[PDB]
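Student: So that we are looking at the same thing, I have put the structure below in structure tokens.
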Amino acid sequence: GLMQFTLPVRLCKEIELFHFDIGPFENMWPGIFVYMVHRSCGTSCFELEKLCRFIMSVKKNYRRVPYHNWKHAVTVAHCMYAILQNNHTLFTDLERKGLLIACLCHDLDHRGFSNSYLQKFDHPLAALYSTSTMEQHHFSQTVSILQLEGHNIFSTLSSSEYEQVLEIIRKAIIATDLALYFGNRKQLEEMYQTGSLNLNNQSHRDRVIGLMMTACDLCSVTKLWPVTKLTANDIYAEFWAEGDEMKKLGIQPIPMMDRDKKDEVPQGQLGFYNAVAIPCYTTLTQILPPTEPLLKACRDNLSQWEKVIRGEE
Ligand SMILES: Cn1ncc(C(=O)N2CCC2)c1C(=O)Nc1cc(-c2ccccn2)[nH]n1
Ligand SMILES: [Mg+2]
Ligand SMILES: [Zn+2]
């Protein structure tokens, strides 16, 4: 109870900033996550023995893939921490509880293949979940781990509070399906411009949390350029492996996943920043102004990708 998690000074200070990188020391990430729960939610909102066991079961159920791994989990959770600490009073206790866990669990048991590749492979999961295939699976994995003996970190919540947090986590994880992101941000864009946006309206809260989830999920594009650039290699390592697997199924993959179209990557990044990331953090900044540093960082990294194309690196 009187046991506070602490971090060395440089991390103590930098972890508060949107552009924080959690570092190459795997064994520190659990500690970094508990630190963030303790500062964001309180030291009393999870029994440490149950939280510690839950975290390590979540870690065990992430695969050793190049991008969709335990490091991605904790990175996405840190960006959510930075949003929550910069927008203190907007979020309920159950939202702070739910969303950090949502983020940590949001890619549980990812194989490093898209929903598209599962459907074309005809993977069993694609018969069980026709749309948002991996995302329904990640929610299903989250519930399984919550039901392991001694893992139920929500045990001391009322029956209704418990149902509310799992509903928050499910909507949060479903929203990381980027197919759902485009429609969600359009709706939020209209709602904000027309003045109809209302955070007392639950359906509107749900939309805002969906956007926050997209923003945290995409957060490699909001880092120092060397983090962004080197994370991009991991991202493309999964994409090219999927492109390889599409070729094995007899299907020419989209250029994004073709290791033969490596030359097209800089331009594909410009597309991605202009079509997905910049609009995401723009709308998020309008709805939550203290998240402006994510938009600024994203624009700086676009400008770095423009320099790669111009041959200035
Ligand atoms: C940076 N980042 N973060 C997440 C993602 C992303 O889409 N994710 C995470 C899994 C789904 C990206 C990304 O690079 N997306 C791209 C690349 C190209 C692209 C298009 C044509 C040619 C080359 N590349 N189009 N979209
Ligand atoms: Mg995902
Ligand atoms: Zn993710």
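Shown for chain A, in order and in Swiss-Prot numbering: 724-1036.
In case you wondered, yes, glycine gets a Cβ from its N, Cα and C as well.
OK, Swiss-Prot features for this one:
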type	residues	note
ACT_SITE	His791	active site, proton donor
BINDING	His791, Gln992	3',5'-cyclic GMP binding site
BINDING	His795, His829, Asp830, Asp940	divalent metal cation 1 binding site
BINDING	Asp830	divalent metal cation 2 binding site
MUTAGEN	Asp830 to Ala	Loss of activity and of zinc binding
MUTAGEN	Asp830 to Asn	Reduces activity 1000-fold
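Any idea what these are sitting next to in the structure?
Tutor: When secondary structure is read from DSSP and collapsed to three states, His791 (active site, proton donor) falls in the coil class. Long-range Cβ neighbours of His791 (active site, proton donor) (same chain, at least 6 residues apart, Cβ-Cβ under 8 Å): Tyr785, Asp830, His833, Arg834, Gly835, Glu961.
Its Cβ placed at the centre, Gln992 (3',5'-cyclic GMP binding site) has 24 other Cβ atoms within 10 Å.
Neighbours of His795 (divalent metal cation 1 binding site), defined as other CB atoms within 10 A of its CB across all chains, total 23.
In three-state terms derived from DSSP, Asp830 (mutagenesis position) belongs to neither a helical nor a strand segment and is classed as coil.
Of all Cβ atoms in the protein chains displayed, 26 besides its own lie within 10 Å of the Cβ of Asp830 (mutagenesis position).
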Student: Excluding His795, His829, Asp830, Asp940, please set out which residues of the same chain place their CB within 8 Å of the center of the CB atoms of the divalent metal cation 1 site, keeping sequence order.
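Tutor: Nearby residues not in the site list: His791, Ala796, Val799, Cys826, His833, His861, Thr899, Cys939.
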Student: Mind checking which of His829, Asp940 has the fewest other CB atoms within 10 A of its CB? They're the binding-site residues.
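Tutor: Least crowded of the binding-site residues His829, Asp940, by Cβ count within 10 Å, is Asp940.
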Student: Of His795, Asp830, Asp940, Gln992, listed as recorded positions, which ones have a Cβ less than 6 Å away from ligand 2?
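Tutor: Checked recorded positions vs ligand 2; flagged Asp830.
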Student: Distance check, please: Cα of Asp940 (divalent metal cation 1 binding site) against Cα of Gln992 (3',5'-cyclic GMP binding site), rounded to an integer number of angstrom.
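Tutor: Between the Cα atoms of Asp940 (divalent metal cation 1 binding site) and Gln992 (3',5'-cyclic GMP binding site), the distance comes to 16 Å.
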